[PDB]
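Trainee: Okay, handing you the structure first.
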Amino acid sequence: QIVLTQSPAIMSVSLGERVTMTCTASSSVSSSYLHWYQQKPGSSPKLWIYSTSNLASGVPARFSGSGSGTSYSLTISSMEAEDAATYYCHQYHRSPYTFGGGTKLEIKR
Amino acid sequence: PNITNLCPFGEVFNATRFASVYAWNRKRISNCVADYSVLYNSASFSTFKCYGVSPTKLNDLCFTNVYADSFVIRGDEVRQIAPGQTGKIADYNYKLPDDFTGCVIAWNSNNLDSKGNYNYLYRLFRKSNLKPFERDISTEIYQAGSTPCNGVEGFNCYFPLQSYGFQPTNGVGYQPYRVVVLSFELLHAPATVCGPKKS
Amino acid sequence: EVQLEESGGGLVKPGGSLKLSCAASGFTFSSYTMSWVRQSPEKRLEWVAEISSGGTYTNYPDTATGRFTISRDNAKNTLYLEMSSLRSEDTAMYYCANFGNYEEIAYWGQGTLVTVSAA
């Protein structure tokens, strides 16, 4: 199988700016099989960005990103108070299904 | 007349292997009389979609220059094969003009293409849209910037194709579907293929 | 729909076998492939094992090849999952969700704490 690796472990990034996050793998997975959930603390994950380009319901068109091959990028526009959550990479192409390493997104005052 | 000539639509509809979408199989059928009732009267064909002519009067009319297009795609995008729609398959792998005079048949092939299976490709990146019925065959390292990269993939250098994970235990929309698109012209030349005449 | 109620969990012994039943109602279960995932406390997610409702097919990762069993029941719309000879290292909390079905993947379970105990 292919293990999903996240280049940054945690982002202690202040409020307002615009950064990017990366999902890296040992080989290309698909143009559109991967997706990202959002596990809130003490809750269940929810999917926003599917097909590596499209967006699920409830997204204010603020969360975006693009990529293909062995590395994919997910971008933001401007940080706000509700961005303090968790994100998980995914891959559905091989027999075995794995998840991303995860990033503990946090804001700084 | 006693005996009427017929052409083998069965081998088109019953074939062991189909071509991928980015290299779609194209065939020409002429000088035959093939019944069209047997197609939509069957049950295996999950989708029998077309508007230019009703199934009832398929056999009533006569046509010329029958062309058949065959390929295998993912289920969740069967809607994309129609006159005037967008999408990756509808822009970089196949094009359907709005002024389309033909019909579309699509059916599941879960037990014929499963494991798992990886040998499956399709065009992902292309300069722009395609002209109607264009065959888009090429192999180039598309670059998402201005720096020229050749020979090997690199940063902002992307591989044009991508495969499909047709796992045997997938749900609806992920199982491979076989699609056959029929096109023709309405007797612009001396008649070549007509319907079966009653006796 | 009412979002995939899982069978209640609890503390067990290292050597028992707990059963998780993800019964539900609200959408067709003859064409929706279910899946079981677990999360250990503050650790990456891991797909435990999935089922295929099209022909009720079983396939799941090789990290534990012979100790995972899934039984589907479309009649009363229930999803049994169990493991054989659970260990004290298998403490986690489990979700039953929808994988492989219609493109719009959603409806993760409410979660159930299935932990082990030694006291």
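Since chain B takes its numbers from Swiss-Prot, the residues it shows come out as 330-444, 447-530.
Determined by electron microscopy, 3.6 Å, according to the entry header.
Using N, Cα and C of the backbone, Cβ positions are placed for all residues, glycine too.
Swiss-Prot documents B:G339 to D as a naturally occurring variant and attaches the note In strain: Omicron/BA.1, Omicron/BA.2, Omicron/BA.2.12.1, Omicron/BA.4, Omicron/BA.5, Omicron/BQ.1.1. Among the sequence features in Swiss-Prot, the natural variant B:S371 to F is noted as follows: In strain: Omicron/BA.2, Omicron/BA.2.12.1, Omicron/BA.2.75, Omicron/BA.4, Omicron/BA.5, Omicron/BQ.1.1, Omicron/XBB.1.5, Omicron/EG.5.1. Here the residue is the original one, but Swiss-Prot notes a natural variant at this spot, B:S373 to P: In strain: Omicron/BA.1, Omicron/BA.2, Omicron/BA.2.12.1, Omicron/BA.2.75, Omicron/BA.4, Omicron/BA.5, Omicron/BQ.1.1, Omicron/XBB.1.5, Omicron/EG.5.1. Variant annotation in Swiss-Prot: B:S375 to F, described as In strain: Omicron/BA.1, Omicron/BA.2, Omicron/BA.2.12.1, Omicron/BA.2.75, Omicron/BA.4, Omicron/BA.5, Omicron/BQ.1.1, Omicron/XBB.1.5, Omicron/EG.5.1; the structure shown retains the original residue. Natural variation at this site is recorded by Swiss-Prot as B:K417 to T, annotated: In strain: Gamma/P.1. The natural variant B:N440 to K is recorded by Swiss-Prot, whose note states: In strain: Omicron/BA.1, Omicron/BA.2, Omicron/BA.2.12.1, Omicron/BA.2.75, Omicron/BA.4, Omicron/BA.5, Omicron/BQ.1.1, Omicron/XBB.1.5, Omicron/EG.5.1. Under natural variants, Swiss-Prot gives B:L452 to Q with this note: In strain: Omicron/BA.2.12.1. Annotation of the published mutagenesis B:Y453 to F in Swiss-Prot: Decreased HLA binding to NF9 epitope. Increased binding affinity to human ACE2; the original residue is retained in the structure shown. Swiss-Prot gives this note for the natural variant B:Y453 to F: In strain: B.1.1.298. Quoted from Swiss-Prot for the published natural variant B:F456 to L: In strain: Omicron/EG.5.1. Quoted from Swiss-Prot, the note attached to the natural variant B:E484 to Q states: In strain: Kappa/B.1.617.1. Here Swiss-Prot notes a mutagenesis experiment, B:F490 to L, with the remark: Increased resistance to neutralizing antibodies and human covalescent sera neutralization. Looking at Swiss-Prot, the entry for mutagenesis of B:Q493 to Y says: Reduced host ACE2-binding affinity in vitro. For B:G496 to S, Swiss-Prot lists a natural variant annotated as follows: In strain: Omicron/BA.1.
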Trainee: May I ask you to pick out the recorded positions among B:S371, B:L452, B:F490 with a CB closer than 8 angstroms to chain A's CB atoms, ordered by sequence, or 'none' if no residue qualifies?
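Mentor: Of B:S371, B:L452, B:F490, the entries that lie near chain A are B:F490.
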Trainee: 10 Å Cβ neighbour count around B:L452 (variant position)?
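Mentor: Total other Cβ atoms inside 10 Å, all chains included: 16.
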Trainee: Measuring Cα to Cα, how many Å separate B:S373 (variant position) from B:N440 (variant position)?
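Mentor: Counting only the Cα atoms, the answer is 13 Å.
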Trainee: Between B:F456 (variant position) and B:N440 (variant position), what is the CA-CA distance rounded to a whole number of Å?
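Mentor: Between the alpha carbons of B:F456 (variant position) and B:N440 (variant position) there are 30 Å.
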Trainee: Enter the number of other CB atoms within 10 angstroms of the CB of B:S375 (variant position).
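Mentor: Excluding its own Cβ, B:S375 (variant position) sees 12 Cβ atoms within 10 Å.
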Trainee: Including all protein chains shown, what's the count of other C-beta atoms within 10 A of the C-beta of B:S373 (variant position)?
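Mentor: Total other Cβ atoms inside 10 Å, all chains included: 9.
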Trainee: Highest Cβ count within 10 Å among the variant positions B:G339, B:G496: which residue is it?
Mentor: B:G496
Trainee: Please work out the number of neighbouring Cβ atoms within 10 Å of the Cβ of B:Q493 (mutagenesis position), leaving out its own Cβ.
Mentor: 23
